[PDB]
Amino acid sequence: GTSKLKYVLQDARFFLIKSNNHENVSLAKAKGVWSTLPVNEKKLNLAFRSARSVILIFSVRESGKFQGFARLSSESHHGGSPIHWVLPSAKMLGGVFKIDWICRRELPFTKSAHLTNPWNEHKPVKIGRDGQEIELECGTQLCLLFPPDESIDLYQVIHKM
Ligand SMILES: CC(=O)Nc1cccnc1
């Protein structure tokens, strides 16, 4: 079903995350972490304090697809075990965000072609710089397009809100 998913997404904020390679998204899927440039880290930390759920929607560049989406479970923090990101220097990254995956399945851009993002000139939601915020209605509908991920139990993430 989609009811718990809709509950998690209610009044959420959404951010497009663009990765240059599949290895970084695989690492994020395995370890439940993300790291980004400070301009976006600051935006994500502000959003985390401001909304019940902050959703990151991942897309590997040139892949033609989104690779899933996850919910921020923490503000960024420094001093953890170093994540061996494959970058485009590691000091240039900000802190690390803990994330809880909501869907690890892919969605091709062909399926989201009817969704435009008001915060990026109503261009199709697939188009945007890393860190681009997606307006609430567009972001909710995009997340609802993903195939259900039956390996994830959202009871756990609901208890964090
Ligand atoms: C994990 C990751 O790929 N972070 C990143 C790299 C380059 C630019 N912005 C963010």
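If you go along the chain as it appears here, the first residue is 1 and each next one adds 1.
Cβ atoms are placed via backbone N, Cα and C, with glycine included.
Features reported for this protein in Swiss-Prot:
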type	residues	note
MUTAGEN	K18 to L (Swiss-Prot position 361)	Does not affect ability to influence alternative splice site selection
BINDING	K18, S19, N20, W34, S35, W85, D130	RNA binding site
MUTAGEN	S19 to A (Swiss-Prot position 362)	Does not affect ability to influence alternative splice site selection
MUTAGEN	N24 to D (Swiss-Prot position 367)	Abolished binding to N6-methyladenosine (m6A)-containing RNAs
MUTAGEN	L44 to E (Swiss-Prot position 387)	Does not affect ability to influence alternative splice site selection
MUTAGEN	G68 to I (Swiss-Prot position 411)	Abolishes RNA-binding and ability to influence alternative splice site selection
MUTAGEN	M92 to A (Swiss-Prot position 438)	Reduced binding to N6-methyladenosine (m6A)-containing RNAs
MUTAGEN	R129 to A (Swiss-Prot position 475)	Reduced binding affinity for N6-methyladenosine (m6A)-containing RNAs by 100-fold
MUTAGEN	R129 to F (Swiss-Prot position 475)	Reduced binding affinity for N6-methyladenosine (m6A)-containing RNAs by 9-fold
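The mutagenesis positions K18, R129 differ in how many other CB atoms lie within 10 Å of their CB, and the one with the most is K18.
With a 10 A radius on its CB, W85 (RNA binding site) counts 17 other CB atoms from all the protein chains. Take the mean position of the Cβ atoms of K18, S19, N20, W34, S35, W85, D130, the recorded RNA site; other residues of that chain with a Cβ within 8 Å of it are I17, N24, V25, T36.
In the three-state DSSP scheme, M92 (mutagenesis position) falls into the helix class. With a cut-off of under 6 Å between the Cβ and any atom of ligand 1, the recorded positions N24, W85, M92 reduce to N24, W85.
In this structure, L44 (mutagenesis position) is part of a helix by DSSP. Of all Cα pairs drawn from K18, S19, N20, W34, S35, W85, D130, which the record names as binding RNA, the longest spans 16 Å. Taking only the Cα positions, the spacing between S19 (mutagenesis position) and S35 (RNA binding site) is 11 angstrom.
A break of 3 residues separates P88 from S89 in the model, and their Cα atoms lie 9 Å apart. When the Cα atoms are compared, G68 (mutagenesis position) and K18 (mutagenesis position) turn out to be 12 Å apart.
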